[PDB]
Amino acid sequence: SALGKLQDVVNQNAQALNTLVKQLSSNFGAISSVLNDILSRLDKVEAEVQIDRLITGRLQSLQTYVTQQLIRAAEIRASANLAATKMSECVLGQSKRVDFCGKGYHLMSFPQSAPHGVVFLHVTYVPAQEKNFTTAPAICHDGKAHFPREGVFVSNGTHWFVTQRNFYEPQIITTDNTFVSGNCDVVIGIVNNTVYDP
Amino acid sequence: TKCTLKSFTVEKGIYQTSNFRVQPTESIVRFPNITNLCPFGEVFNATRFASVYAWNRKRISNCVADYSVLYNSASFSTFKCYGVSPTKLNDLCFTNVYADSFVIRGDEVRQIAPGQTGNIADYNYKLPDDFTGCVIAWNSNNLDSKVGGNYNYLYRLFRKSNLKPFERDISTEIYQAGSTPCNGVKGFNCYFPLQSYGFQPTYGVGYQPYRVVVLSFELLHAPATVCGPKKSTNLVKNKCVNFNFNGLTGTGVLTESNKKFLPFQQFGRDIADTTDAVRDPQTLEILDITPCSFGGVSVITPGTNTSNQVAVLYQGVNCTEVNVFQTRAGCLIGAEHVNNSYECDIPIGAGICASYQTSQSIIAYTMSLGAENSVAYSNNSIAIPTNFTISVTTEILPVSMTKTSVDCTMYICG
Amino acid sequence: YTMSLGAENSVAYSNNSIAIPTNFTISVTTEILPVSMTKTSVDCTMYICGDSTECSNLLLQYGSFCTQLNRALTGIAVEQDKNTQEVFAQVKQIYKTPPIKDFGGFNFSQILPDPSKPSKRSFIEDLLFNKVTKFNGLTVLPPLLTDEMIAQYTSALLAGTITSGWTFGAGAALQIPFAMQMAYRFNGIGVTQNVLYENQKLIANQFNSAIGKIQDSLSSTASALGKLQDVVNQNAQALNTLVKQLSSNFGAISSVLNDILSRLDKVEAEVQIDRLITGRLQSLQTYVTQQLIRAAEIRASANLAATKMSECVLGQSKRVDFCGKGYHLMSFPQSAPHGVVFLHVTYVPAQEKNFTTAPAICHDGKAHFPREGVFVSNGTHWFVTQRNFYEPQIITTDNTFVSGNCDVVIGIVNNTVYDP
Amino acid sequence: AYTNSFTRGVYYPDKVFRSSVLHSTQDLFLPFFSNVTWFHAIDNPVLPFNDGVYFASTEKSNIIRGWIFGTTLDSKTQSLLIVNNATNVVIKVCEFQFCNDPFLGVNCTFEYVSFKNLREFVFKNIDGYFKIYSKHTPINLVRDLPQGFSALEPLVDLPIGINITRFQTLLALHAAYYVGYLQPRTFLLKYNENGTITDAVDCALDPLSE
């Protein structure tokens, strides 16, 4: 059932052709839908009228089929554009576009072929085990405000640490991993702590 | 469902199959009480009609008749109809009838139809090509012909230009047939515009006289001054029924009306301009046509592979109109309501969803959008994930379709 | 008149100067997208034949046209649920708001679920819902989601977006305070996070004011719903045409089907009803064709909306003029009839100032370069700044790197790069 | 002498209730804002009928009492006659010649009887089905017609088939009035909830009206 999209496309073509066939059995107001009956019961000057009904009906069914095919082909072409884009973004690279190359922070993708389609296996990251902590948007040390060059300031109560934003990996706040942003006054929710210097 | 889907096996789903129109409960008939006999006996047994340039527009009105007396009559050498078939005349009602009637020779009776030609059509009586009516005649050599020729019957042989539809013209002025400036004087290219038949009883059918009637018909929104012999029922209201008013067949709820009419209004009409309110012609009752309730029949089922049981949603219906469960989407028969909410399965509408489960039955419930979650937010709270995972979601895309081709020629013509 | 392309502007290019902005705005720019048209269905037999059994038989001459018409409008109707669901039901859990609004100034109240009202609509969503404006075989099916379920999803999306950054699209809603959220969006567009805290009171008041101005825009502006009202009008117009089409003759003696049946012999009525059938049938195929095309057109807007949801709400897009104009920070969905509204929040520089620049500098006779940002001077001293805000920093060891001897570079200058 | 027609000469299109609809038709109508001839009761000339007519009179002594219409107007053959005989309304087609100045001194194939006072009427010939519409009201003016809307109400259809080429108005004697001609014009209408029209547009008036 995961492959429902492809089976649906095959079913749509099969359904369309079976419809286009079955309409040949319909008479559209002719005395028979078998063309050879008219040609074997009637004679030209009369026969032409019933044949013209059959022509008109069969033709309008074909016009309808071709029109549904154009529209259906436009959908498939939009899907081919989407596929071509995921091929280039996700297979020939990695996408910054959230969920585009599959759900989660995207790593990489692999294409696999299938009848009338393609499948992608999208390799994605998802975070799995939260811990809560307390946090403050700055530190003050030696009368200077400090900010992380990369990461967030956090505490387990017992200690304060910088850490990267999407995987808990604590390190002590230092003159190396911080940048200074002037005097202490302006920030909201800032905290006093030592910043180490090596 | 199996027949709608043209197969003996059907999967889990909800499917259109029919529309249950609540059935028309009886067949009302209402007409004006105008049931005195029409003078068609005096028309079709007339002593004579006028000479054809002066054809009698005899308006027939304020009456009824059994036309089967007429269309099966042994009197007629000619009986033809246009926009109507004669079997229907006894069901018909008309605003008016006009028995456009006259005497002519048999060779000119063939000129009396739409699209026909010759001096009787063109200078005595021209039909609308958009006619509605009948053409009737009988050979009258028995009465209109006399020995030595009956010269009392006439036609216009000449006019400066042809008649318009129903044009009539009594002028006797000399027809200038050419370059002779007639100045009221007859002669070479200056002729009297009329001609006399002189009907001899020994003439052949081409010159034998015929008495002719053309029944021109008027059918419009005004009250029917004429009908066939068909008889009214009593009036009915506030029920889904079949009906006829004034010859107009219809079906609907003949509701009491908040729709105030103007006095002259015999009908009211929809956005489609189809009739939408009606007056009883005798009782003068304005009826408002509410639709008969017309529920789309969405059959709800698990697959036949899984179970044979079913439920039915009559879309937009109130259940009184038809265990049972009303919804905003319509009347859901045969499902079992549930107070709980889960993820959807068969989607139904207005938040309703259903599935078949264990004692087994089709449950129907308002869908759950998912697990509900208060986040631990504050001015100082954070969480950071200590552990993670890789995952492999699989995305399926169609990319082409089966390349058909058709020779339209061999497909159409074999 | 010949239209203006705007007023002209010869930007003063030089091999030696740069304009760098000293102040900006946190402007909020609205965007609107359709997502669904009204879920119509036509019983083609009811429409064409109007319960004449005679017609209802005769129509079998034309075979499976009536089934494929029901099938096509069913396919459209189904993918309206799909569109509506795939824009809104992107979030997996119904997040709900905290009891207290400790955001650090940002007055969300107007766009949140209204916590007092019986339905979870926002104040702004109520203005939208209040702005916007069948019997003969035509029918309208209900939407699958209710209008309140739609508000739960926009509420939840917004609540994740407030409480946890973008993380709730890709993981758990890892909570973090909203002032730390803005610092990340700033950190995205080259605006160093300190700049938020250094201006926070002002920045929040700009946001609050901009929200208020959007309320007043939607309150005043009768044209604001243009896209969504257009989609409603086209579908209403199509049905109104398809209804009036019942009254065309198509060369029959009457367009009233029952009238023919009330006058004629079957042998005539066959021919007359062949005209009406062919006519009404051609009209219905025409409508269905235009609905298929318009449904594809709406489905482009639905994919576009689903992507605006997946990027502008659930992340910060790198795509210029995708998530509103300029250096985008964040966006909020709001629901609407048949569609969606985005508020896009964007950093736009506003006060320009002109300066001298050299692409590099020489201190040891080796070339230094900005580790990020531009080298600048006013003429008194040399400095580096980040790209979109004039923060002059002393050029040092700490904000530069070296790339060999100076000789190749042009427009380079001597300067005394400092070491602490 | 003239007055403007404004939006006068509008009348009920058909015998059909419709719910508040913006309905439309093409029919004989008085051309919107045409100037139309003004007459003083000093004079009742013979006027052409053409396609169809609007007539209205501003009265209080009610000097106007009828009209005569037809080919000859001297009764040498049938000629339509209408006279509002106070509480009643005469209609005839008589060949009897009444007074050669045709006022009430204060054989017929058909014969019948049913300045503040503005009395208004509309007349048209359709295939010999001669249709007539009406209204009357107090108004606050003599010199010109009122500019406000009302759709005139049907009196009769006369399927009498007379070639009405001429007509003249009829009086009771020992007022002012106005006359103009209808034209085949496309129109828009404004029904209400009570099956009743309440405004209209002459589409043929100008490009905005189109």
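The residues of chain C that appear here are 695-827, 854-1140 by Swiss-Prot count, in order.
Header entry for method reads electron microscopy, 3.8 Å.
A Cβ is built for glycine as well, from the same backbone N, Cα and C atoms used for every other residue.
Here is what Swiss-Prot says about this protein:
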- C:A701 to V: In strain: Beta/B.1.351, Iota/B.1.526 (VARIANT)
- C:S704 to L: In strain: Omicron/BA.2.12.1 (VARIANT)
- C:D796 to H: In strain: B.1.1.318 (VARIANT)
- C:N856 to K: In strain: Omicron/BA.1 (VARIANT)
- C:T859 to N: In strain: Lambda/C.37 (VARIANT)
- C:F888 to L: In strain: Eta/B.1.525 (VARIANT)
- C:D950 to N: In strain: Delta/B.1.617.2, Mu/B.1.621 (VARIANT)
- C:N969 to K: In strain: Omicron/BA.1, Omicron/BA.2, Omicron/BA.2.12.1, Omicron/BA.2.75, Omicron/BA.4, Omicron/BA.5, Omicron/BQ.1.1, Omicron/XBB.1.5, Omicron/EG.5.1 (VARIANT)
- C:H1101 to Y: In strain: Theta/P.3 (VARIANT)
By Cα geometry, the one of the variant positions (C:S704, C:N856, C:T859, C:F888, C:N969) nearest C:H1101 (variant position) is C:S704
Can you give me the Cα-Cα distance between C:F888 (variant position) and C:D950 (variant position) in Å, rounded to a whole number?
34
For C:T859 (variant position): DSSP state (helix, strand, coil):
strand
Tell me which of the variant positions C:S704, C:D796, C:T859, C:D950 ends up closest to C:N969 (variant position) in space, Cα to Cα.
C:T859
How many Å separate the Cα atoms of C:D950 (variant position) and C:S704 (variant position)?
39
List those variant positions among C:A701, C:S704, C:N969 whose Cβ lies under 8 Å from any Cβ of chain B, in sequence order, or write 'none' if there are none.
none
Taking each of the variant positions C:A701, C:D796, C:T859, C:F888, C:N969 in turn and counting other Cβ atoms within 10 Å of its Cβ, which one has the fewest?
C:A701
Could you tell me which of these variant positions, C:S704, C:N856, has the fewest other Cβ atoms within 10 Å of its Cβ?
C:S704
Could you round the CA separation between C:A701 (variant position) and C:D796 (variant position) to a whole angstrom and send it over?
45
Would you count the other C-beta atoms found within 10 angstroms of the C-beta of C:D950 (variant position) for me?
12
Including all protein chains shown, what's the count of other C-beta atoms within 10 A of the C-beta of C:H1101 (variant position)?
12
Would you identify the secondary structure of C:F888 (variant position) according to DSSP, in three states?
helix
Translate the DSSP assignment of C:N969 (variant position) into the three-state scheme.
coil
Roughly how many angstrom lie between the C-alpha atoms of C:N856 (variant position) and C:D796 (variant position)?
56
Return only the integer: C-alpha distance in Å from C:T859 (variant position) to C:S704 (variant position).
59
Could you round the CA separation between C:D796 (variant position) and C:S704 (variant position) to a whole angstrom and send it over?
47
